[PDB]
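All remarks here apply to the structure that follows.
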There are 4 protein chains.
Amino acid sequence: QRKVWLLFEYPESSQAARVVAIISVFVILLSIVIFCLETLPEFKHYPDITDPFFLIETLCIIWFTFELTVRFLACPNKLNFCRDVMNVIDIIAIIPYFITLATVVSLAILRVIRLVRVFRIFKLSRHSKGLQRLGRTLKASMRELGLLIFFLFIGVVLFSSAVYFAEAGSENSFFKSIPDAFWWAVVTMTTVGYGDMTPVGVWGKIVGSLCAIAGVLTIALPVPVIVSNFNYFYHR
Amino acid sequence: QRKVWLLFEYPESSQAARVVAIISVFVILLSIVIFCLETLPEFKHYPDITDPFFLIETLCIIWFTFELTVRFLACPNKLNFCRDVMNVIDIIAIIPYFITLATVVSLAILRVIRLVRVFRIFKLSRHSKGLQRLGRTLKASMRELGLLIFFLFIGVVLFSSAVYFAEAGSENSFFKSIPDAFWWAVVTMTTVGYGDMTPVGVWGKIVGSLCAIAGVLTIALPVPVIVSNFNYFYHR
Amino acid sequence: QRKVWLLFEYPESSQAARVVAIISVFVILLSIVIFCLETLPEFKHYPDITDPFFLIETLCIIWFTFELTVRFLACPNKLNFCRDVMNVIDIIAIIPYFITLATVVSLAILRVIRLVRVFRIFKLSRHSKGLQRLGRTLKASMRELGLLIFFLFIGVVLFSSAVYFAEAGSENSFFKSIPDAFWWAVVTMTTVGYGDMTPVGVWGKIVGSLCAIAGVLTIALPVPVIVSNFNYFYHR
Amino acid sequence: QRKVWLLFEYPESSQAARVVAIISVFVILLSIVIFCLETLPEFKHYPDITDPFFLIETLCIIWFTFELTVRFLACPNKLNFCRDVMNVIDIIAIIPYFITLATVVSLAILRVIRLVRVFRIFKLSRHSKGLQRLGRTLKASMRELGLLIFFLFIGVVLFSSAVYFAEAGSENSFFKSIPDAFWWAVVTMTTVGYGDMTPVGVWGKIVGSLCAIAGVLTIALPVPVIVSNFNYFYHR
Ligand SMILES: [K+]
Ligand SMILES: [K+]
């Protein structure tokens, strides 16, 4: 039990453990590539047993379930294994296949279950030493970042309402309502700035200028929040 | 008096005070949602007693006025109650309902008062300690932010003048005048960058490149201003 | 001499000096507003004595020349009066009127001399206490800003070359040559991001992705340069 | 040998050394300008001996090869000469001419070798005192910048998948597949924001809003990484 546990959990234990970690990384990358390529227009049909993409998916899922079963059996205690995030992300990454397999042997639910496979990238943090530190740094500042998001929501509602009320007098305005102007306000406060929605009126232009100024303010506001978490997790 | 105080003002004093604060936050959120929703194209008519949006608005306004009256009567000092901003934001948020009610029982004046109701968001700062801290941090750096805004205005005027004078030789130019170029210059100095207004001439392109460089400078500039206020209120 | 000095130069000396400084600020603002408003299509025709804009310009120029002559006569040293930038910005701002007046009593030369009036904003630095400090902060980091501009130029040339050579295989590409791609590359490295020029090819999209990443790098790069100048002039 | 080595690679050795460095900078700039101007439509043909754009190239390449040969012959040892980056970049800068010359005396391969001439800019680092410091600062932070790029890739894959799956129900959507959405997700996470690809659905707009928020996060992320490298290489 301990031997296989250190073989599958500690890649630095031996060369075989490093090989296992490398093959796990390769399988994760292959599954991600297959998931991305499956949606290409020239590959989709208008699934089945003979589909090569299906075969690669079965191989990846078989490896994932074998690794998960081995780790669960070799875990020192079941509660810790079931409570660890790096294992819950793995158990979420396998269920969408099994739901699909049951139908082989309503479209609204099909929209989300096929989506959940994107989380396959998340066990890369296990094998990436730097990514664990980055995740810890992000988590340590999650409260202040949430507060910043709340402030951004306040500003986005303010500017959306202002621009809609200043643009109500234009017959060709894109802003039909504040819920419609939310997209523009959040794409302005965060400095992306698509050309698909811009004010045309003078008052709308003034409100947009104020929103752009607030966006300049808010693109630099979380910088001190990132500091004192970064430069802090690297020296101690 | 003192019984209903520390209860309508201090949620942490008792469970009843926490319940009152929670219901106040819920009413604020409901009023904000109703304000944003009522202008949707499928909801607006082309007000009245039977309108459900009107009923929810009356409920929210009744709760707001009851809370404001209770707080005013229970305050230990009438002088500072009016001077406090957290109460002026409350008293502004109730006026537009009463103006609307009088007409039920110049159109430009009607649009601004309707916009005034959007200040309902600001009472959320009372129940959010983090928002109070963020507001204090922003207020502590108001003067330097104003200086930065003045510098941005100087740059925006300079670049609008430059781009208009460089673009005067093009018959298809969007920049008809310096006020027209103001929108583009403030959209460039801020890194939003809409595609609705771009120079087409070579000299216009050079001026736009210089404006973009100055925009990188002007949004990388207020970072140290936010610092020494953040990381300062959280450490002292 | 010394009586009108410390009065035309030091507003804080007496109430009369403060009044003179206030009237100078008002004249500068009026001249700037008139300059911006003169180019509006409604006011422009398709100059003369009876033009109200011309009258306001003559009043502003008369005040400027009177103030400059008084300051020059009252200065204790003629050598440094010309060398000081706050006086050279004044002396450029008066020239365009005199050139225009001579014609009333090659068109490319006419557009630049009209343009150079934009520098009327810069005398506001004399009467703004914080603008001088901000200018000193910017000047103290001029060399590193120039280094950053040189790096940005290197990156812009590299990415323009890459995108043009990866996009020449498309008949509908906007990039006709490296100078054409310069505009897109400097619009991408700076995070303005206009939609007027975007790659359409796959290789063009990859090069654009790399340019956008380098743009994030180059917009986050000058922040430490602004620091150690800001927070340095405010503490020492 | 040592005398000419000091004359060539040490611009501070004498006035002649400074002259040699200046002429090398001038030749590099001339080659860059010629390379950029060669692709202009007014100059391209639809090469030969009489082409002036070929003669300037021959002169630049002759100077480059003379300098390279002199430096190689005057070097103290061959290993460091062939291992130093500022010399290997010179090696890459001369080969493309010789390949072109052979043909005068598979088309895609002929195009990439033309592209690789862009590296002519990189010899400017030798003669720029501050560019070496900037390169050292960038190199010292390359390990963490790679991790940041990896995080950006994870986020870009996640958001591309989310936006494609949310936008699958729209017949007019621009997102045909996850690789198509990769361009938009990069353009969003980096705060550039072209208007060529935007979601139109409500769920697509929500996913785009989340991607923009994460883009603000990822543009604020690398600032602390640049610090502790800057302000560190310039003080010790
Ligand atoms: K931006
Ligand atoms: K943009």
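Residues displayed in chain D correspond, in order, to Swiss-Prot positions 210-255, 273-331, 357-487.
Recorded method is electron microscopy, 3.5 Å.
Note that Cβ sites are derived from N, Cα and C of the backbone, with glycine treated the same way.
Feature annotations, courtesy of Swiss-Prot:
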- D:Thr248 to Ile: In mns; flies display reduced sleep (MUTAGEN)
- D:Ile360 to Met: In RNA edited version (VARIANT)
- D:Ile464 to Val: In RNA edited version (VARIANT)
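Distribution of Swiss-Prot features across the structure.
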{"residue": "D:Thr248", "record": "mutagenesis position", "Cβ within 10 Å": "21"}
{"residue": "D:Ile360", "record": "variant position", "Cβ within 10 Å": "8"}
{"residue": "D:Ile464", "record": "variant position", "Cβ within 10 Å": "18"}
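Mapped onto three states, the DSSP output places D:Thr248 (mutagenesis position) in coil. Rounded to a whole number, the distance between the Cα atoms of D:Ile360 (variant position) and D:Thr248 (mutagenesis position) is 18 Å. The two recorded residues, D:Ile360 (variant position) and D:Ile464 (variant position), show a Cα separation of 41 Å. In the deposited model, 25 residues between D:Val331 and D:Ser357 are left unbuilt, and the Cα atoms flanking this gap sit 18 Å apart. For the gap of 17 residues left open between D:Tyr255 and D:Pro273, the distance from one Cα atom to the other is 11 Å.
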